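Asks: Here it is, the structure, as structure tokens.
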Amino acid sequence: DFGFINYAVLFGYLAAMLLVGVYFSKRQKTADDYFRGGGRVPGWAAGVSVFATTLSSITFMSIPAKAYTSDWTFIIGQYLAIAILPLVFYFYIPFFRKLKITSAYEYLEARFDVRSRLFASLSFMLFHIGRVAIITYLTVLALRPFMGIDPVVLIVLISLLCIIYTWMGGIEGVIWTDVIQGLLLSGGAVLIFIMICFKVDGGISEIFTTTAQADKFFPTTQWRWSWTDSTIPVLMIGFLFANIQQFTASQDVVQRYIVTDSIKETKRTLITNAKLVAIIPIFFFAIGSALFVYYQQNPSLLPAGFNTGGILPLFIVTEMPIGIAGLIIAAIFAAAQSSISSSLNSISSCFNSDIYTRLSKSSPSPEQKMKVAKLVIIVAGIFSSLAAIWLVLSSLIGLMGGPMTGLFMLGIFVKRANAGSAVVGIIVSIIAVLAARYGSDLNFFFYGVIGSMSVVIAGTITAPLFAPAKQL
Ligand SMILES: CC(=O)N[C@H]1[C@H]([C@H](O)[C@H](O)CO)O[C@](O)(C(=O)O)C[C@@H]1O
Ligand code: NA
Ligand code: NA
């Protein structure tokens, strides 16, 4: 059904990822190797790794589906992510590097106290358990109708093999597989779009024309304020705070800021990522618009009532030659596994620093830290894999991202804020996002904005009620 040459390409890719993992296992001697990489990561490799970490099977599948069913207005969030990178570099990254963090949330205790650090660390770890499971399950849903294998078998290939080379290679193995996987998914995106242009009569010219005449690029009717609809202004506010969370308060990205040996190489990490974000996501939106025009020209090739979420997988397996199809399936695996490996290692770095090291009376030996470092990757991987099986054979935590982001903004920008007012901001923001999510029809893009700003506002107002702020 799927073919032998297609599987041979896919398992050639899977073998390469395992090989990179074994290679970098040789230098895994301390937790500083496993989590910080010994400063041996060049900036450009960390930058590709940031890009591959954030871009999962979520973007690979649902962005073309989004452009297919609607328009391109969500691409604004891509360039808002680039727009905030100078602010990240000048205000946040100096603290992460000078504190020589393993976990980004060590900043929160240095600025406030262990309460804010534990809140953000537990929220991150719990959220990214789900992110791994959701990434695995989305890849299964997209590939199961076309690979002809049991869904648990697919979960083993996607998740378990990724756990193995992640546990094997440390952050360096994670980063260098991310480099390979980031180039692969990017090349896959360009290749997919090119081959749709050949199969559409009129080529890219007809795709652009048909999409524009259907008003499926940037409909001016979406330039309007709304409290319920994902209009252009709403998604701009939502993606702004979703990107600030991703690049200032999220360990899987912040950890990349400290694997480089210098500030100059860190700046190049952001530049490398910005170049990929400016170019590669365009192709995923273009793939969606191209698939729209294609199945408007060939409506018989579309099953009646077909779920649009799998319109890109449907095209890939039916309209692309031998070997190329498996290369594209490898790029899909690459998009999923580059995000899973980063989440697992980052969950382990947070547990190692914020939980294991911080909450133990005696100081764990370097031997003990390494054991827990490798252990948590297996445990976090097992539970998120079982959750993925649960999702196939048959939100609340996500609302904490706002408060996590507000804590960092409060500490970095509000000097009067202290440990007590930060905790007040946490509690107030949790009430605010739960009220907005469950007691209103507010658009989901407002959740992160309400969580972040409630910590900033309440953490600033109630600051006099508590002892002085630590200077840091
Ligand atoms: C603005 C935006 O769309 N952000 C999305 C990013 C970017 O698409 C990717 O980082 C390329 O910049 O990918 C995700 O993290 C993902 O696929 O898991 C989801 C997230 O919603
Ligand atoms: Na990825
Ligand atoms: Na990764």
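Residue numbering for chain A follows Swiss-Prot; the residues present correspond to positions 5-398, 409-486, in that order.
Determination method: X-ray crystallography, 2.3 Å.
The backbone N, Cα and C atoms fix where each Cβ goes, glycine too.
Look at Swiss-Prot and you will find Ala56, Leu59, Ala339, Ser342, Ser343 tagged as Na(+) 1 binding site. Residues or ranges marked as N-acetyl-alpha-neuraminate binding site in Swiss-Prot: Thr58, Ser60, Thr63, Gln82, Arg135. Feature annotation from Swiss-Prot assigns Na(+) 2 binding site to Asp182, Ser342, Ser345, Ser346; the stated evidence is experimental evidence. While the structure shown retains the original residue, Swiss-Prot records the mutagenesis experiment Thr58 to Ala with this note: 2-fold increase in Neu5Ac transport. Record note (Swiss-Prot), mutagenesis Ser60 to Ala: Abolishes Neu5Ac transport. The unchanged residue is displayed. Under the heading of mutagenesis, Swiss-Prot lists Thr63 to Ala and annotates it as follows: Abolishes Neu5Ac transport. A mutagenesis experiment is reported in Swiss-Prot for this position, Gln82 to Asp, and the note states: Abolishes Neu5Ac transport. Under mutagenesis, Swiss-Prot gives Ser345 to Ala with this note: Reduces Neu5Ac transport. Looking at Swiss-Prot, you'll find the mutagenesis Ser346 to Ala noted as follows: Slightly increases Neu5Ac transport.
Distances, neighbours, how buried they are, the whole picture for these features please.
Replies: Long-range Cβ contacts of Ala339 (Na(+) 1 binding site) within its own chain (separation 6+, distance under 8 Å): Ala56, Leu59, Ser60, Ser61, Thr63, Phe64, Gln185, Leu189.
Counting every protein chain shown, 22 other Cβ atoms lie within 10 Å of the Cβ of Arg135 (N-acetyl-alpha-neuraminate binding site).
Of all Cβ atoms in the shown protein chains, 31 besides its own fall within 10 Å of the Cβ of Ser342 (Na(+) 1 binding site).
Counting every protein chain shown, the number of other Cβ atoms lying within 10 Å of the Cβ of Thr58 (mutagenesis position) is 22.
Secondary structure at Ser60 (mutagenesis position), as computed by DSSP, is coil.
DSSP assigns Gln82 (mutagenesis position) to a helix in the three-state reduction.
The Cβ neighbour count for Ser345 (mutagenesis position), using a 10 Å radius over every protein chain in view, is 32.
The Cβ of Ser346 (mutagenesis position) lies under 8 Å from the Cβ of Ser53, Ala56, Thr57, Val178, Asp182, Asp256, each on the same chain and at least six residues away in sequence.
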Asks: Looking at the recorded positions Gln82, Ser342, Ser345, whose Cα is closest in space to that of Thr58 (mutagenesis position)?
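Replies: Closest by Cα: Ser342.
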Asks: Note down the number of other Cβ atoms within 10 Å of the Cβ of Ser60 (mutagenesis position), including every protein chain shown.
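Replies: By my count, 26.
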Asks: Taking the centroid of the Cβ atoms of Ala56, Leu59, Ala339, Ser342, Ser343 as the Na(+) 1 site, which other residues of that chain lie with their Cβ within 8 Å of it, listed in sequence order?
Replies: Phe55, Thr57, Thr58, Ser60, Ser61, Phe64, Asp182, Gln185, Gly186, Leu189, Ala338, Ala340, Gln341, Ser346
Asks: Just checking: which of the recorded positions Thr58, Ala339, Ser346 have a C-beta under 6 Å from ligand 1?
Replies: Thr58
Asks: I'd like to know which of the recorded positions listed (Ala56, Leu59, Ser60, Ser342, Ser346) lie near ligand 2, counting only a CB under 6 Å away.
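Replies: Listed by sequence, the hits are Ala56, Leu59, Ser60, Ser342.
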Asks: Under 8 Å between C-beta atoms and at least six apart in sequence, can you list the same-chain neighbours of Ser343 (Na(+) 1 binding site), or say none if there are none?
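Replies: Correct list: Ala56, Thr57, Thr58, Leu59, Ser60, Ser61, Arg135, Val136, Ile139.
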